[PDB]
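First up is the structure itself, then whatever we jot down about it.
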Amino acid sequence: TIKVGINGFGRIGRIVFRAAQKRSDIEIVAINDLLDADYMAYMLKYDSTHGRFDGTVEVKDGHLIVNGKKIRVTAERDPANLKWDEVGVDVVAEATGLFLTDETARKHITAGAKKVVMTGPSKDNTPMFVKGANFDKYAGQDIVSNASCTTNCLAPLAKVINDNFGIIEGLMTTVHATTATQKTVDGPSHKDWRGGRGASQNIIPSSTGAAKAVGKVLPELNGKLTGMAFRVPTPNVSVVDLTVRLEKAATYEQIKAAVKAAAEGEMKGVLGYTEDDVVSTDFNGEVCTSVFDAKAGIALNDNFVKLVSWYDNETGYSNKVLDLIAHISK
Amino acid sequence: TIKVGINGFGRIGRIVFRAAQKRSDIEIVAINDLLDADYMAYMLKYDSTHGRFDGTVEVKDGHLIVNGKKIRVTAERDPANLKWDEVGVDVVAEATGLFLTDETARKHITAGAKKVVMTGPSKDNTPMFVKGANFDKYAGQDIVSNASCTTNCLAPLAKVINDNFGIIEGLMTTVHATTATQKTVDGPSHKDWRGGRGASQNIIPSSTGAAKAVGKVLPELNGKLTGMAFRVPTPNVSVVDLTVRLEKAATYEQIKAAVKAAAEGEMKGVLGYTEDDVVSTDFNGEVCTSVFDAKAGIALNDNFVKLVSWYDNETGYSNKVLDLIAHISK
Amino acid sequence: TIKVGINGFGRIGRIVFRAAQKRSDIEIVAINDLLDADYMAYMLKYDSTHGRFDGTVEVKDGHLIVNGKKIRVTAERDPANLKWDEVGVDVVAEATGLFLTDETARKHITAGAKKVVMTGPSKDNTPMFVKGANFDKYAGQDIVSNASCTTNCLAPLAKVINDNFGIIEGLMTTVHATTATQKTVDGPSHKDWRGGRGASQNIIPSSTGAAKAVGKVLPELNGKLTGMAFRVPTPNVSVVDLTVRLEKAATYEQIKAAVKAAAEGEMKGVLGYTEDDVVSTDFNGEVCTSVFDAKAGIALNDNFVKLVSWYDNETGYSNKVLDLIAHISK
Amino acid sequence: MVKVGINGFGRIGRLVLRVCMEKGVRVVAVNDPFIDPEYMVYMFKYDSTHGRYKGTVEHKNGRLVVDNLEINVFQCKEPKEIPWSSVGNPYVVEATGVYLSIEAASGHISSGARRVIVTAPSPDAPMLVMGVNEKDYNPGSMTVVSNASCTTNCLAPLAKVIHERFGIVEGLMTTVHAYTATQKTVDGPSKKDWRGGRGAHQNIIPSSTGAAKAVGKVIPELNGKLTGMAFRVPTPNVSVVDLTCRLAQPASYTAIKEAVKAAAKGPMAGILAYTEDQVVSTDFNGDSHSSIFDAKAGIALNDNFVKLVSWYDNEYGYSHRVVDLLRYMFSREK
Ligand SMILES: NC(=O)c1ccc[n+]([C@@H]2O[C@H](COP(=O)([O-])OP(=O)(O)OC[C@H]3O[C@@H](n4cnc5c(N)ncnc54)[C@H](O)[C@@H]3O)[C@@H](O)[C@H]2O)c1
Ligand SMILES: NC(=O)c1ccc[n+]([C@@H]2O[C@H](COP(=O)([O-])OP(=O)(O)OC[C@H]3O[C@@H](n4cnc5c(N)ncnc54)[C@H](O)[C@@H]3O)[C@@H](O)[C@H]2O)c1
Ligand SMILES: NC(=O)c1ccc[n+]([C@@H]2O[C@H](COP(=O)([O-])OP(=O)(O)OC[C@H]3O[C@@H](n4cnc5c(N)ncnc54)[C@H](O)[C@@H]3O)[C@@H](O)[C@H]2O)c1
Ligand SMILES: NC(=O)c1ccc[n+]([C@@H]2O[C@H](COP(=O)([O-])OP(=O)(O)OC[C@H]3O[C@@H](n4cnc5c(N)ncnc54)[C@H](O)[C@@H]3O)[C@@H](O)[C@H]2O)c1
């Protein structure tokens, strides 16, 4: 059993925690945030997006008891103080959004942890891994990134399309749910001015490196994709809209067949396939990081096509964070 | 003209700034926040709730130029360092939410300003004034509070109902728009757990001091009213739902006539009256701090009635901050 | 087993259907609406509010196969044409909103059903029944109403409060989720002008007969309660805000204890009790028709108090429709 | 001296009246059998999206009175039964979404309409997009025209500029679109568009458009070279097109920006606008332009493969264009 500590009990930290309860290979033994245990318990117990926690949570002696399992609670701002080895933590899920370089993430190892999974794209050259794309490329590195939710949606789809038909070039839009970085009303975001505008009132353009990052986890695609985002007033679930030019001519039906074969084969559990008349809420709780929407896509011609793929940005990504933890521990 | 400085260019800061341009008695000469001039220009020009700024805004060199007028922009975290006198500020609109005691707010006076209006209820013994309730009780104090948006709605109504029929006791609910203190998705709010929950997903119960604070501005009502709030997924405009026991028997027609008379009379511009089939967006931009909704209210009998009054928590309050600025410097 | 036909496969129809799958005393044998079987399958399978259907749904020969069992699908606009006898229907859940008098609902008996439960307040003298209030007053009548969702929340609470302390008088507000009767953008609603305004943009005052109706299921409360509603931009879950004057002095701790005792006692499964920091999404899927929110309520004194109780207007009500179906079939 | 009649007092009909009031275009009558004069007063006076009508609205003797101007109110189901003759035979703005074909819309002509503008795509009526092909209007042969869709009015002016300067080889469009009156507050029945029945405020909803293909009708060189789709999202107004296109001539993003600016400042003024600000959707609520190019939201992969972004107020921007078109058509009377 791999012992894990979560740093940052936010959306990802809490959905990772819930995804881990269902696994036999992983145990959450410690959580760090900036909160009291009782508050931590409340945040686990109740979720606006994913419903109430399925099981028992209690607080005793300043720590959590989840389904009879004791969990260490700490409130250290500085990862260096976390004393991970005092709870026997093998891997830390780094989910604060603050520590996305080797120098910052490494503090966890300093604090006694063996390895670190960043729950976001690395801001330096920390290697990124996306299940279905390049888990097999992992080389025992002690600090890794699971990339972004969007790359996790795009990469597995882009690979299938590339392997079968060859992507000449592609432009991506993700229509993306509201997240924690955003604001309830027009407020300060000097980093990202559009991002400060009231989340529930607006369609909000956003820049993203997710399409570019696909070139990192699939180097055959380096320089061939880029894109952007629109943030919209939904609480969860997002969608990739991929416009690609193909080397080999392919009917939309042949594309569907290729994606389906991969969903049932090599990409199973990663890439999903549907032909139903689905909308975003139909993927709330979805574990697959990319679900191809066959009816939504459109071809201009045999070589120019718009492809649509859904992802629960919280649940899919959180599950693959756990997959990455398992994989680097093998 | 009264020279005004704004501390905190947030929702209230900015909406005060807009309402000031319409006034001949008041001129905003300086603003303080943690923002660059260009960003401040951006935040002023574009507003999700209230639309584009009616006027010109430029950053020249320089240098915030609004409607041909130079505005000093500073970025001092600490109010003591403001140097208000250097631009000749009489009154400071203190709109950060951080400096709501005499101790803190007095830093503006030591920074060269004559007086301070806090744009929220004071956390100490700082006197509160609500237009239509107790402006005339102002006695030359150098630091005052304009109370809360909800108090500004309830107080004028309460006064009219109390003056005419005698309020034995009342219980209030405000169904209230989401604000800057809330979160886009389930996030940390350690002092208010419920208020951390996804704003756009939820009806969120909330404590309020607005009904008790009525007893402060109208001492005759001390200990006679309390209440609470439900925060709902609207960006602006809130409504007061006041359940009152009356001493003197009154038909609903006599209640209406009394409110209408005050609205056309001594409380003109403060208290409003409508019989239209209104909804919240109909008061987006409303200057009156309390608009009585005749059709919405209901009486069980001549002594027990539910009264409904609207307020633009942003605009109404902001206009009354300026009315208080004007009053205290008469 | 009790054989049920559902007329109107809408929010209530479909949620009644789901709730029936988890009961052994009740099976749905037929569904009527104005829709093809394949569309009915889709509407059942996917739900924006309650997620994917737990189980199997397929269309076979123009009928539904749900968890292995064949459900007849018809599309008759006139209930008299329904041939309920052909599928041996015992009770019809009348959930279209269109047939809420004896005369209209009786078309189902003409069509071969034995009894009818209207999933809304009757517009005539058709008796209403609310679990925890007056189910035991059912007297073999062939057509009944399950009242409204709000009465189902209010009545149980009101009975507990009245039985213990004596409600002298009460005024109620329900802050209520958006429903199917509302409009996405300002549109025509000639019977209810406010109800036509963009549901997601507005707090919308609305009329309710729910507080009066409490008087019909609990005759001792006749003429003692009235109220109204605000419709707000949430898709499901509503809350009762009850302001009561009490005959017998009761501390808030005593009110809490009385509600908790009824919840664990004679009203188990109807009335629930919480002291947690809950918001509306925490009751999405709630089966209890009235969940008392201990920390949200507020007393002015021992005789004047504001009580709060949550309800899933879809799920709670749908479970109780089935409860009423089972009760009248005893 | 144009006189206008409005059929259907909905989002488009009411805001078409608003724009008419703003421009001094005389509206002589409104027909809507589902909204009586008093109810019309209410719907026009209060607007959740565009605010209270800035002026006066009253009912008097079965008439709608706006800023003291009396408007006849009709209550007729059928176009051919509306007394257009009794109000001086106006141009008719057909804004019900029910009478779309030349044949259906021509019902207004029978009863006295001089011309009809269908405020939507039509299966057969000529599409006219201001700034793009309005000169295609032939008063000698066209009594019924279409002002196309809101999306087409956004995409086409941009497409024209890009195609003329650089050549569009092919393009695929997405529009991220505000919800409308055809959608549902909670999952409900939409027999002909299952996704469109799902709760509008809870969901991103994939949706079909023919706007990108329709651009090939008003710009014939682009016929067969564009298609696309939509996502309906939980906003009440304002949409955005996201156009991914391959260009024939190499074009730096600066060249693209300069071409749009020039068109915006010159021949497409009031139709195509250009911004470099950090805008969001609410920044264009109440904007009169057909298309506001968002320079900073767009992205190029190379000099031949670019994603362009343009905003549009699908309600009020489109209504401005309805009014612009009827005024243009009136200017063409021989
Ligand atoms: N939400 C998504 O859809 C999503 C998906 C994939 C990846 N991510 C990434 O995961 C990371 C976290 O995202 P999130 O959405 O969970 O954000 P979040 O705001 O919900 O969570 C951040 C949490 O970290 C806590 N925190 C802040 N400072 C801390 C500190 N110094 N030490 C310990 N805890 C601290 C905060 O209290 C909060 O609970 C980011 O890198 C984000 O980009 C988010
Ligand atoms: N928005 C409303 O409906 C409403 C109504 C009445 C009163 N109020 C009160 O007004 C005050 C502000 O509310 P708001 O809604 O404008 O919040 P806000 O978050 O929109 O504004 C706060 C602003 O203050 C700035 N700020 C933070 N620290 C600062 C510092 N120390 N120095 C200078 N600026 C600083 C922030 O950058 C932000 O721009 C609060 O006291 C609030 O309770 C709000
Ligand atoms: N939604 C709630 O919170 C709620 C709660 C309690 C009670 N109710 C009541 O239940 C009833 C229906 O409510 P709803 O929210 O499900 O509405 P809904 O609009 O979701 O459902 C109505 C359904 O009936 C169908 N229908 C219309 N005419 C029909 C006909 N002649 N024959 C058969 N089917 C027809 C429609 O296609 C639709 O599917 C109403 O009386 C309502 O007041 C609703
Ligand atoms: N809303 C938009 O963003 C938008 C933009 C551009 C074009 N359009 C198009 O304009 C048309 C109207 O759209 P809308 O959003 O105003 O819809 P809407 O539902 O708001 O308005 C339609 C109106 O037509 C009325 N009506 C129905 N039948 C009628 C008849 N028999 N005679 C007279 N009136 C009748 C209805 O009462 C309603 O008021 C549609 O074709 C739509 O596709 C809509």
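So for chain C, numbering is Swiss-Prot's, and the shown residues are 2-331, in order.
We read in the header that X-ray crystallography, 2.2 Å was used to get this structure.
The backbone N, Cα and C atoms fix where each Cβ goes, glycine too.
Residues annotated as active site, nucleophile in Swiss-Prot: C:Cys150. According to its DSSP assignment, C:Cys150 (active site, nucleophile) is helical. Long-range neighbours of C:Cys150 (active site, nucleophile) (same chain, six or more residues apart, CB within less than 8 Å of its CB): C:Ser239, C:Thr290, C:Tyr312, C:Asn314, C:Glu315, C:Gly317, C:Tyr318.
Taken from Swiss-Prot, the feature NAD(+) binding site covers C:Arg12, C:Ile13, C:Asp34, C:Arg78, C:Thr120, C:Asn314, and the record attributes it to experimental evidence. Taking all protein chains in view, 23 other C-beta atoms sit within 10 angstroms of the C-beta of C:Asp34 (NAD(+) binding site).
Within 10 Å of the C-beta atom of C:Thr151 (D-glyceraldehyde 3-phosphate binding site) sit 26 other C-beta atoms, taking all shown protein chains into account. Residues or ranges marked as D-glyceraldehyde 3-phosphate binding site in Swiss-Prot: C:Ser149, C:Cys150, C:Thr151, C:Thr180, C:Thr209, C:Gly210, C:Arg232.
Neighbours of C:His177 (mutagenesis position), defined as other CB atoms within 10 A of its CB across all chains, total 24. Among the sequence features in Swiss-Prot, the mutagenesis site C:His177 to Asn is noted as follows: Reduces activity about 50-fold.
What Swiss-Prot notes for the natural variant C:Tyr43 to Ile is this: In strain: ECOR 70. Under DSSP, C:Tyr43 (variant position) is assigned to a helix (H, G or I) in the three-state scheme. The Cβ of C:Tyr43 (variant position) lies under 8 Å from the Cβ of no residue that is in the same chain and 6 or more residues away along the sequence.
C:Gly266 (variant position): 10 other CB atoms within 10 A of its CB, across all protein chains. A natural variant is reported in Swiss-Prot for this position, C:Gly266 to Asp, and the note states: In strain: E830587.
For the natural variant C:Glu267 to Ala, the note given in Swiss-Prot is In strain: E2666-74. A simple way to gauge crowding: the CB of C:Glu267 (variant position) has 13 other CB atoms within 10 angstroms, across all the protein chains here. In this structure, C:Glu267 (variant position) belongs to neither helix nor strand by DSSP; it is coil.
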Spatially closest candidate among C:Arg12, C:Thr120, C:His177, C:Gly266, C:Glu267, the listed recorded positions, to C:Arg232 (D-glyceraldehyde 3-phosphate binding site) (Cα to Cα): C:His177
Recorded positions clustered about C:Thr180 (D-glyceraldehyde 3-phosphate binding site) [Cα within 10 Å; pool: C:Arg12, C:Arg78, C:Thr120, C:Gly266, C:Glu267]: C:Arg12
Non-site residues, in chain order, whose CB comes within 8 A of the mean position of the CB atoms of C:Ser149, C:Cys150, C:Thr151, C:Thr180, C:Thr209, C:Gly210, C:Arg232 at D-glyceraldehyde 3-phosphate: C:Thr175, C:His177, C:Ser207, C:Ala211, C:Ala230, C:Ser239, C:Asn314
Assigned element (helix, strand, coil) containing C:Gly210 (D-glyceraldehyde 3-phosphate binding site), judged by DSSP: coil
Between C:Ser149 (D-glyceraldehyde 3-phosphate binding site) and C:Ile13 (NAD(+) binding site): CA-CA distance (Å): 11
C:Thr180 (D-glyceraldehyde 3-phosphate binding site) CB neighbourhood, other CB atoms within 10 A: 22
Of C:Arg12, C:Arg78 (the binding-site residues), the residue whose Cβ has the fewest other Cβ atoms within 10 Å: C:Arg78
Recorded positions among C:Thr120, C:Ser149, C:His177, C:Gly266 whose Cβ lies under 8 Å from any chain D Cβ: none
Within reach of chain A, those recorded positions of C:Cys150, C:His177, C:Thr180, C:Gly266, CB-CB under 8 Å: none
Where C:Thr120 (NAD(+) binding site) sits in the secondary structure, as DSSP reduces it to three classes: coil
Distant-in-sequence Cβ neighbours of C:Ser149 (D-glyceraldehyde 3-phosphate binding site), under 8 Å, six or more positions away: C:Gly121, C:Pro122, C:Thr209, C:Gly210, C:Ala211, C:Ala214, C:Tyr318
C:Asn314 (NAD(+) binding site): secondary structure state under DSSP, collapsed to three categories: coil
